[PDB]
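Enquirer: Following this message is one structure expressed as structure tokens.
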There are 6 protein chains.
Amino acid sequence: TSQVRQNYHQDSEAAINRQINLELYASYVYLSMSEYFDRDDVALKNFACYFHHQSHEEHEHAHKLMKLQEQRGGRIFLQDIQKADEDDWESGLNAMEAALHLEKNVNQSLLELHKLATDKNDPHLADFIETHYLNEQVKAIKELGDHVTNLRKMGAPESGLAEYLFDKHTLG
Amino acid sequence: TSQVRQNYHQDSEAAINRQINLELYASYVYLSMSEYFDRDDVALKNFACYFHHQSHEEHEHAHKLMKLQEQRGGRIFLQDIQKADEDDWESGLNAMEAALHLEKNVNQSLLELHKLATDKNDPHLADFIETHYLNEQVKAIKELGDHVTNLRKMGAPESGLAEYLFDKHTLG
Amino acid sequence: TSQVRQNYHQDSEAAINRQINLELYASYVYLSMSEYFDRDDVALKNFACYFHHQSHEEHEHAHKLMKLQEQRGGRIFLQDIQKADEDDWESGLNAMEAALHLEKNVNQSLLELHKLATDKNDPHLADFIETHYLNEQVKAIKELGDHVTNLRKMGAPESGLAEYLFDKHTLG
Amino acid sequence: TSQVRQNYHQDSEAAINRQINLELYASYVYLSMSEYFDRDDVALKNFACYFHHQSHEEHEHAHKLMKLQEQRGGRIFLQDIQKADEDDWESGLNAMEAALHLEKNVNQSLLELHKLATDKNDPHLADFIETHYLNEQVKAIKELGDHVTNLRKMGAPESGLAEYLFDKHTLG
Amino acid sequence: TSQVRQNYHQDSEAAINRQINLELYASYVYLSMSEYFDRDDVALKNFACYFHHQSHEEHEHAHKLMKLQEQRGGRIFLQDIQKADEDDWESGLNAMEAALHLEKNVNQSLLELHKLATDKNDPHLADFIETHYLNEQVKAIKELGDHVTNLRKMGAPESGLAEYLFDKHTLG
Amino acid sequence: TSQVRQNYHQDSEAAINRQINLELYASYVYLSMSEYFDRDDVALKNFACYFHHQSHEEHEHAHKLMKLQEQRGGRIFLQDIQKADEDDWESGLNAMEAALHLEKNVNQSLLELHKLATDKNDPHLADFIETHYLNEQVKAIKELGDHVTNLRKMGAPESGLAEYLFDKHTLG
Ligand SMILES: CC(=O)NCCNc1cccc2c(S(=O)(=O)O)cccc12
Ligand SMILES: CC(=O)NCCNc1cccc2c(S(=O)(=O)O)cccc12
Ligand SMILES: CC(=O)NCCNc1cccc2c(S(=O)(=O)O)cccc12
Ligand SMILES: CC(=O)NCCNc1cccc2c(S(=O)(=O)O)cccc12
Ligand SMILES: CC(=O)NCCNc1cccc2c(S(=O)(=O)O)cccc12
Ligand SMILES: CC(=O)NCCNc1cccc2c(S(=O)(=O)O)cccc12
Ligand SMILES: [Ca+2]
Ligand SMILES: [Ca+2]
Ligand SMILES: [Ca+2]
Ligand SMILES: [Ca+2]
Ligand SMILES: [Ca+2]
Ligand SMILES: [Ca+2]
Ligand SMILES: [Ca+2]
Ligand SMILES: [Ca+2]
Ligand SMILES: [Ca+2]
Ligand SMILES: [Ca+2]
Ligand SMILES: [Ca+2]
Ligand SMILES: [Ca+2]
Ligand SMILES: [Ca+2]
Ligand SMILES: [Ca+2]
Ligand SMILES: [Cu+2]
Ligand SMILES: [Cu+2]
Ligand SMILES: [Cu+2]
Ligand SMILES: [Cu+2]
Ligand SMILES: [Cu+2]
Ligand SMILES: [Cu+2]
Ligand SMILES: [Cu+2]
Ligand SMILES: [Cu+2]
Ligand SMILES: [Cu+2]
Ligand SMILES: [Cu+2]
Ligand SMILES: [Cu+2]
Ligand SMILES: [Cu+2]
Ligand SMILES: [Cu+2]
Ligand SMILES: [Cu+2]
């Protein structure tokens, strides 16, 4: 038991590990989306850059959690980063829709992590989730929501012109 | 026989000459495309600038080969630069499609030039092709591929609005 | 079959995918090492920074390969990033030794990738491996070799003073 | 018949096309001369640079004409760029003499183009020839004349020292 | 057997050593030429500077090879640097001719080194030779070729004025 | 007999040649030491840089002597640069000890060169040795002495920590 450990329940420790893996999974899904839009038969460069940026963001979210684990005296146990559910993301709108869905899932897990921290009277971990994750999630979900709305109204996916112009004007 | 000649087979020499002529031909095809888009009944200024730039690029590719020929002690024998297969390129998408096709043909010739250099154990010429041509070809083909994809999805050629906006947003 | 595909054998395509996964695995192993040295009962900050840097380097190596796959007209198929063989890296010297070992394994795979490219007469892929990977591997292996040597001579791992000073003077 | 066409006789249009091809031919001859002086058994670097510059100048002369054709509503029809009369230019003086001769021929064609424009009462085309070509030709011919004179007086071609020093002092 | 050694055949190792010695020999020959032109009865200062520069260039070529040897896990075994075939280089043209000859010999050895690397499936060593040596050799040989040509045409060696002016205008 | 020769005895001339060869030998020994410390099983980077610097210093010492030879009207006759007595320098301390020993030997030769110049009443050569060599030798010997002392007191060679820290703090 670590010299620095204080008020850090083994349930929280294990949940942080589960959360670390999910951020890496989120990161990985976005990496897959990113390369998809670089395919010569898709070729939406800004969609690619956007999702490549999201990928590195999710990585930072993982780093912060790993840091937290060692700051608290817990032990990091890493698990396989699972490949995404699809290799082919079909369209710009569909990728946004899958992204929105993924972010809500990460958010649900984070909310249960906060519940766990409240239940265990770990107020340092509660504030840590609120400060670095909860509003970041709310912002991400809303932005993805905004994108899905604009793509739908522009006539995507039955309009290839729509995805082209959105790539230029919103993501460019 | 040149004072500088070393390990330079007469088959390679002649193939370099054939390759020089092809770069000039590629350059010439692009020059034709370039002026086409400046026609008052076509008037796509950025398509014109793009193909005018491609023309001068193919010229540099020719210069590098001519330089190589004299560096190795071979003799340059120049042949007529043949006019392109068409005077009228029909549309933006069609020009891109013809360009992609042309670049693949130049690439095939370059790959056979590399085979010839491997077969003749000319490793200076092999590296010369790899370094200055092979990846340049791969990049060009992919970019042209990307363009053809975006034009097709935007509704070209049955959409004049599509070619207009692509000229503005991708080539502008 | 892609509009851009030329001279790109399905065996090479699949091998690039296998190589992509290995770079990500290498990246992941280094991430694990990085966080290990941030543990309060290890606390070697520069060892941590060094391995964190190696992690992002292996990521770039993966990006370049993914780019190559789509440049050539192949399709990226991503696989799970497997967790490392150990959660606890024991010591500075041991991590270096595991790193050297890992890099030699990545190098062996890259050499077989080059053999495959030679065998398939894909000279663009051969040069791609030589240019961006082979010397990077040779440099990495030698640097890791240098580190293992200095740590061993300093009296590691039976000297905690040795690992402390190496962290300060070589990695600082 | 073009929306922009006005006072532009089909004889002028065809003559512009013939002139375009000649500028490209002139450009091509100069390119041949340029590489000749880079041969290891010739090795006059400044003669090479001078003729390489002349080559690109003749290209601009072609561009201006192509521009003119489309400005006037004519249609560009490109023809093969014929290879030069010689692959081996023998000496510095001989290349200058061939260049002077070529320029006078281009000038004669331009003068007949002006006659055609006068005869057809196309004063825009007449001024276009006067403004951008006639004095450029007069300057070129005189400069080439000056060079041939100096080379002859210096003792070329029976003096290799003469061609060396002229390369250094006039073209350097 | 080194901790870093991988795919590095003992034949390649020994050939690198033989090549190291030759670069040093080349360096030494050039040093001899350099001082020769500083003799009061020769006194061609720029010929001296040119060959002094060549000497240090060949030294760098040796350094790069020594670096390569230790990067690969081979052991450097150094041999005597043999003195040149002549103490008296006779003339500027003769030194250039001896230099051209020497460089072709170094090039032949490098080409056999590449063959050895191909035969041993050492693609890191093959690329190393291509990248850092083969084109450097091609450039050197051609430059020396150019110099010998100009000196011969200027009337060297029966013209002391020729060697004087070449020293001033080409090497100055 | 040279136009510039004055008061320059053939014994001095020959001794300068013998001294030139020794500086080159010293240079060569240091080059060998330099690469030794870059071996992956030695890996003392600053020891390597120090000895690499010593190597180029001994080269300058050779240049100055060659210059002197031609300034005085003597003729340079170069001899083989002999390889060092050892390929493997064993340790940092041992290399310093071998270096100190070598420098004393060069110094002894220089002192006999001065004696020769005094005996031959060549006061230009005497001052040349005093000015450019004798104090440089005294400084070098003392510095090497200082290094050997510090290494011995630090516990080298039975302390690998000692050689590591000396590499960092004195040579870094
Ligand atoms: C096509 C493309 O990739 N465009 C750039 C998109 N933006 C980005 C991508 C990756 C990382 C980024 C980072 S960082 O996480 O590395 O700090 C910071 C800021 C922007 C980033
Ligand atoms: C309408 C139009 O022509 N726009 C400019 C397009 N870009 C270019 C065209 C021609 C040559 C270029 C060159 S260079 O080959 O001359 O160096 C370098 C960079 C850009 C170039
Ligand atoms: C303790 C710690 O992390 N220190 C910084 C170590 N260096 C680095 C770490 C991660 C990424 C780096 C990157 S980049 O891949 O992001 O471009 C570029 C340069 C250095 C990098
Ligand atoms: C050895 C050599 O080539 N030297 C340079 C000679 N000058 C030139 C050559 C080619 C094009 C030039 C151009 S432009 O047409 O590209 O604008 C403008 C100005 C000078 C130019
Ligand atoms: C008369 C005379 O010696 N003139 C200077 C000639 N050029 C040179 C000589 C030696 C070394 C040089 C180096 S370097 O190898 O030291 O980096 C770099 C650049 C030029 C160099
Ligand atoms: C690892 C390594 O090599 N580090 C640099 C060590 N210092 C030096 C090495 C070689 C030549 C030097 C020279 S000069 O002789 O080229 O002028 C001047 C100053 C320093 C020099
Ligand atoms: Ca996000
Ligand atoms: Ca799985
Ligand atoms: Ca191109
Ligand atoms: Ca024809
Ligand atoms: Ca690495
Ligand atoms: Ca697993
Ligand atoms: Ca290569
Ligand atoms: Ca002209
Ligand atoms: Ca013909
Ligand atoms: Ca050289
Ligand atoms: Ca001998
Ligand atoms: Ca010294
Ligand atoms: Ca010997
Ligand atoms: Ca004195
Ligand atoms: Cu990335
Ligand atoms: Cu996240
Ligand atoms: Cu717009
Ligand atoms: Cu142009
Ligand atoms: Cu090309
Ligand atoms: Cu990171
Ligand atoms: Cu890697
Ligand atoms: Cu210290
Ligand atoms: Cu050009
Ligand atoms: Cu012209
Ligand atoms: Cu020197
Ligand atoms: Cu060399
Ligand atoms: Cu050196
Ligand atoms: Cu010395």
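For chain B, we keep the numbers from Swiss-Prot: what you see runs 6-177, in order.
Keep in mind that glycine also has a Cβ here, set from the backbone N, Cα and C atoms.
Heads up, here are the entries from Swiss-Prot:
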| type | residues | note |
| --- | --- | --- |
| MUTAGEN | B:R23 to A | Abrogates interaction with NCOA4. Fails to localize to punctate lysosomal structures |
| MUTAGEN | B:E28 to A | Reduces iron binding and oxidation rate; when associated with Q-87 |
| BINDING | B:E28, B:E63, B:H66 | Fe cation 1 binding site |
| BINDING | B:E63, B:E108, B:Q142 | Fe cation 2 binding site |
| MUTAGEN | B:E108 to A | No effect on iron binding but the oxidation rate is severely reduced; when associated with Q-87 |
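Please situate the listed features within the shown structure.
Expert: The Cβ of B:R23 (mutagenesis position) lies under 8 Å from the Cβ of B:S114, each of which sits 6+ residues away along the same chain.
Within 10 Å of the C-beta atom of B:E28 (mutagenesis position) sit 24 other C-beta atoms, taking all shown protein chains into account. Classification of B:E28 (mutagenesis position) by DSSP places it within a helix.
Counting every protein chain shown, 24 other Cβ atoms lie within 10 Å of the Cβ of B:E63 (Fe cation 1 binding site).
Taking Cβ-Cβ distances under 8 Å and a sequence gap of 6 or more within the same chain, the neighbours of B:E108 (mutagenesis position) are B:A31, B:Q142, B:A145, B:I146, B:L149. Under the three-state DSSP scheme, B:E108 (mutagenesis position) falls in the helix class.
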Enquirer: Cβ under 8 Å from chain A: which of the recorded positions B:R23, B:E28, B:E63, B:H66, B:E108, B:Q142 qualify?
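Expert: Cβ contacts with A: none found.
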Enquirer: Express the distance between the Cα positions of B:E63 (Fe cation 1 binding site) and B:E28 (mutagenesis position) as a whole number of Å.
Expert: 5
Enquirer: With a radius of 8 angstroms around the mean position of the C-beta atoms of B:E63, B:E108, B:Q142, what other residues of the same chain does the Fe cation 2 site pick up?
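Expert: My list of surrounding residues reads B:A31, B:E62, B:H66, B:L107, B:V111, B:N112, B:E141, B:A145, B:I146.
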Enquirer: Using the alpha carbons only, what distance in Å do you get between B:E28 (mutagenesis position) and B:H66 (Fe cation 1 binding site) once rounded?
Expert: 6
Enquirer: Cβ within 8 Å of the Fe cation 1 site's Cβ centroid: which residues qualify beyond B:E28, B:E63, B:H66?
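Expert: These residues sit around the Fe cation 1 site: B:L27, B:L29, B:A31, B:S32, B:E62, B:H64, B:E65, B:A67, B:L70, B:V111.
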